[PDB]
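S.K.: Supplied in structure tokens, the structure appears directly below.
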Amino acid sequence: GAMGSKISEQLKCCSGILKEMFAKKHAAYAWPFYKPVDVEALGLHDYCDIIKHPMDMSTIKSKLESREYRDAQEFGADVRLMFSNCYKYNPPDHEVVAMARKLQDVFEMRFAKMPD
């Protein structure tokens with residue numbers, strides 16, 4: 001292409017979505033998801049008994065940068081894993097659940113517009 005890269009259009013969209021999820025506009029609700037859950041710092045001694053496959057936005061970013069995700073479905077599965085872990089682990093009235101839902105709405109509305 002005259003500008004771009006060689007990655008699929010779909011993966012360009014995934015890139016763009018993750019960039020948005022990192023943007024300042026969303027930071028008040030996105031920040032819990034930026035980095036791996038810090039089980040030591042938060043004293044979450046049950047986390048790894050409950051959550052088999054931790055996921056976070058930085059890990060997702062790394063996997064996009066390495067071209068690990070071969071398509072948008074694989075990317076979207078990791079985003080949804082991140083949110084599902086939050087829903088599984090945390091009390092249902094926890095503020096972090098409310099934050100998850102908001103960031104998940106950002107993600108799902110835009111992911112629904114994936115090129116095809």
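Don't overthink the numbers, they just go from 1 along the chain as shown.
Just so it is clear, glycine is given a Cβ too, placed from its N, Cα and C backbone atoms.
For reference, Swiss-Prot lists these features for the protein:
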| type | residues | note |
| --- | --- | --- |
| DOMAIN | 5-114 | domain 'Bromo 2' |
| MUTAGEN | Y87 to C (Swiss-Prot position 431) | Reduced acetylated histone binding. Reduced binding to promoters and enhancers of BRD4 target genes |
| MUTAGEN | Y89 to A (Swiss-Prot position 433) | No effect on acetylated histone binding |
| MUTAGEN | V96 to A (Swiss-Prot position 440) | No effect on acetylated histone binding |
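Quick one: how deep are these features, and who are their neighbours?
M.R.: Every protein chain shown contributes to the tally, and the Cβ of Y87 (mutagenesis position) ends up with 15 other Cβ atoms within 10 Å.
A 10 Å cutoff on Cβ-Cβ distances gives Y89 (mutagenesis position) a total of 17 other Cβ atoms nearby, all chains included.
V96 (mutagenesis position) falls within a helix when secondary structure is assigned with DSSP. For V96 (mutagenesis position), applying a Cβ distance below 8 Å and a minimum sequence separation of six or more within one chain yields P32, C86, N90.
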S.K.: Could you check what DSSP calls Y89 (mutagenesis position) once collapsed to helix, strand or coil?
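M.R.: It is helical.
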S.K.: Summarise the domain 'Bromo 2' (5-114) by DSSP state, stating how many residues are helix, strand and coil.
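M.R.: Helix, strand, coil within the domain 'Bromo 2' (5-114): 75 helix, 0 strand, 35 coil.
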